[PDB]
Protein chains: 2
Amino acid sequence: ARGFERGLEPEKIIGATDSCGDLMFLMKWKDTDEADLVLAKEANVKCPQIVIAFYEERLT
Amino acid sequence: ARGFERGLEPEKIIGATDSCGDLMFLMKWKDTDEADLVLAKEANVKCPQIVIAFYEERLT
């Protein structure tokens, strides 16, 4: 049971990689310290403001 | 001239600049070649998937 399947609230994306062919985000979930990979596509649609916060922080 | 006030659908963000202290996007609107500066904060809320497509392309 991983990523969104864990049923937790998204908190913060801490990294991204397309190294596997598909863009994936490393998601920090609310009230756990076990982070997981989720598809960018699914995060884009389910928590778009959290995705944007990640990209805006990455701009500087 | 007016940006979102023009009542056009966002097509794509051409680029982004913080050169004014606030993050701004240069927005291409559908069916117009007149691009406009809009606040990132406003695009984030009104057309988040257009913002994300811009950032995803820039990540490559």
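Just so it is clear, chain A uses Swiss-Prot numbers, and the residues here are 114-173, in order.
Method reported for this entry: X-ray crystallography, 2.2 Å.
Keep in mind that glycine also has a Cβ here, set from the backbone N, Cα and C atoms.
The note that Swiss-Prot attaches to the published mutagenesis A:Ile165 to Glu is: No effect on interaction with POGZ. Abolishes interaction with TRIM28, CHAF1A and NIPBL. Abolishes interaction with NSL1. Long-range neighbours of A:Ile165 (mutagenesis position) (same chain, six or more residues apart, CB within less than 8 Å of its CB): none.
Record note (Swiss-Prot) on the mutagenesis of A:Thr173 to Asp or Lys: Abolishes interaction with NSL1. The Cβ of A:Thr173 (mutagenesis position) lies under 8 Å from no Cβ of any same-chain residue at least six residues away in sequence.
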